[PDB]
Amino acid sequence: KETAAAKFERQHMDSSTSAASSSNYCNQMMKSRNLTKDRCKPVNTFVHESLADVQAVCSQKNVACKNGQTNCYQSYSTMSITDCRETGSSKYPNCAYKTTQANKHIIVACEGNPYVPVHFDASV
Amino acid sequence: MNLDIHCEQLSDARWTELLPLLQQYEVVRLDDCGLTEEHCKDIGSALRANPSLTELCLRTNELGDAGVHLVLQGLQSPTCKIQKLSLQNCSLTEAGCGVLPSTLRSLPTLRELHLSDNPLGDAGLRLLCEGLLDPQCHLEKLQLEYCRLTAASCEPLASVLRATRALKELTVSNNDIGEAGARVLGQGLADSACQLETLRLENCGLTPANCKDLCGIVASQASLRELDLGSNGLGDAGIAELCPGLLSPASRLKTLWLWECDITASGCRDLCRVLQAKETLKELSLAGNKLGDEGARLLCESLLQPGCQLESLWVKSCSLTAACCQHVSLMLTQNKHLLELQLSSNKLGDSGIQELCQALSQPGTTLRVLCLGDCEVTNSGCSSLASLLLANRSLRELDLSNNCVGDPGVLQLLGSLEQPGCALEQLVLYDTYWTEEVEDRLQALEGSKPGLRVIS
């Protein structure tokens, strides 16, 4: 199963913390979200807003994604996010991440109707 | 047999069902569960009555200073013949460290201990070393990363070292000890009877000055297989100061980690005399370092000296551009020993990818892994990768995550994967966007040839 909308809910949502607790946040999340299962996911971002405050970006500003496709709506509000980024000492199975918290606009892709988001594109 | 709740917030019923099993399990790994002091009480009790347990791992749990004290007391029974114990991120402060001495005394079975990510402070390390000394303590692998250990912690460790001959692995990474402390430590290591196999010191604050001291250890520790020195501004000088010991005929270092260490072209020149000299050096990271295309040109020359038998090379983010691919590729065609290549996060662009594709597509190539992660490859670049996938027989993995690839790109990759003679096994495409139409063809190709994984 796992609808691409679910893959998204799993891979990039954290409505509970409003900001990353420590510099040791990512190392856990990447683990408890199976991003370091087969190999270490190179990078991943988590958004700290409520889901509906995120599913609403699909009827917002329409922008072209990094790959030139047109279904990427960018949000107006600077949302509380977190950039997880593999460290130089990340030789899978041994995975390691550098946590950086930040508030930025988040562009995401939307697909279908219900026009839900299905891939995190970038922050600005 | 092996308990393993991991990332499950344990229900009070599952904990109680579990309880009597704790006295039967050989291995327990209660990593990141709802564990607290409460659970620790039962763990402790159950710990003192289990005659077979050999590894306890109470990772990422707010066990705390109180809860750890009790869990510890569980291991404090004759019955307890544990050999590996981890309490990574267990919120243990230099306060709960009070029982470490009494504890290491009774466990001459313990061989592995992980205390990382715990704010032991130097006060915690101190008490930790009072146990490490007793002739009834014989630890082999010690890990103390992210412990808020300043340089004060170095003398008592230098001390633990001059007295031990057991330790095979030491990892103190991510503790601001500086140049002075590491010298106090480098000194102690020198006057030590042990034969280490692994030594790790990341973001520890060394300077070129400390390499001079390392030069000895490396040159003399014949049991040293991995030397992880990343995130330390040693720069070119330190490197230079470091080689005399690496050439040491008694050094068989297999893995040398040197990422984000301030090395530029100059330092590779010093390193290349090693690759040419050392048939024992196998893995080697240089990610982060601004080697540039010339740093590249350089390394290539020694991967051609057939006496160089290096297998895994990582240059993630090393300021390379298309201009190195002409060299990178030439090496690739003639080199019979290199199997893995991390070229990620380097602006190679479509043009760079292609020379690789042509080089690699020649007969007899050997590279099994090529990670072109984040190298500015577009839909038009998957077209070279496509022809590549058809003609090359050697490649087992191709990472291409984080590029400007879309539907037409994948589709061109699939054209080649869906064919019959394709030898690839994993195509790594994390963070790439494609639609249902494609995802179907994917879940579909992932149907025809199931022994080929396409990860994302």
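To match Swiss-Prot, the residue numbers of chain A are left as they are there, and the shown ones run 27-150.
Heads up, header says this was done by X-ray crystallography, 2.5 Å.
Placement of Cβ uses the backbone N, Cα and C atoms for every residue, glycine included.
Secondary structure at A:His38 (mutagenesis position), as computed by DSSP, is helix. Sequence-distant neighbours of A:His38 (mutagenesis position): residues of the same chain at least 6 apart with a C-beta under 8 Å from its C-beta are A:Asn70, A:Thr71, A:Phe72, A:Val73, A:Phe146. Taken from Swiss-Prot, the feature active site, proton acceptor applies to A:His38.
DSSP classifies A:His145 (mutagenesis position) as strand under the three-state reduction. In sequence order, A:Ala30, A:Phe34, A:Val134, A:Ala135 constitute the residues six or more apart from A:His145 (mutagenesis position) in its chain with CB-CB distances below 8 Å. Per Swiss-Prot, the feature active site, proton donor maps to A:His145.
Annotation source Swiss-Prot lists substrate binding site at A:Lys33, A:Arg36, A:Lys67, A:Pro68, A:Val69, A:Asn70, A:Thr71, A:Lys92, A:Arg111.
Under the heading of mutagenesis, Swiss-Prot lists A:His38 to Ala and annotates it as follows: Loss of activity.
A:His145 to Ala appears in Swiss-Prot as a published mutagenesis result, with the remark: Loss of activity.
A distance below 8 A between C-beta atoms marks A:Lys67, A:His145 as the recorded positions from A:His38, A:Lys67, A:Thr71, A:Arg111, A:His145 lying next to chain B.
Mapped onto three states, the DSSP output places A:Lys67 (substrate binding site) in coil. Neighbour density for A:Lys33 (substrate binding site): within 10 A of its CB lie 13 other CB atoms from the protein chains shown. Annotation note: A:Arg111 (substrate binding site) sits in a strand segment as assigned by DSSP.
Here the Cβ of A:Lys67 (substrate binding site) has 23 other Cβ atoms within 10 Å, regardless of which shown protein chain they belong to.
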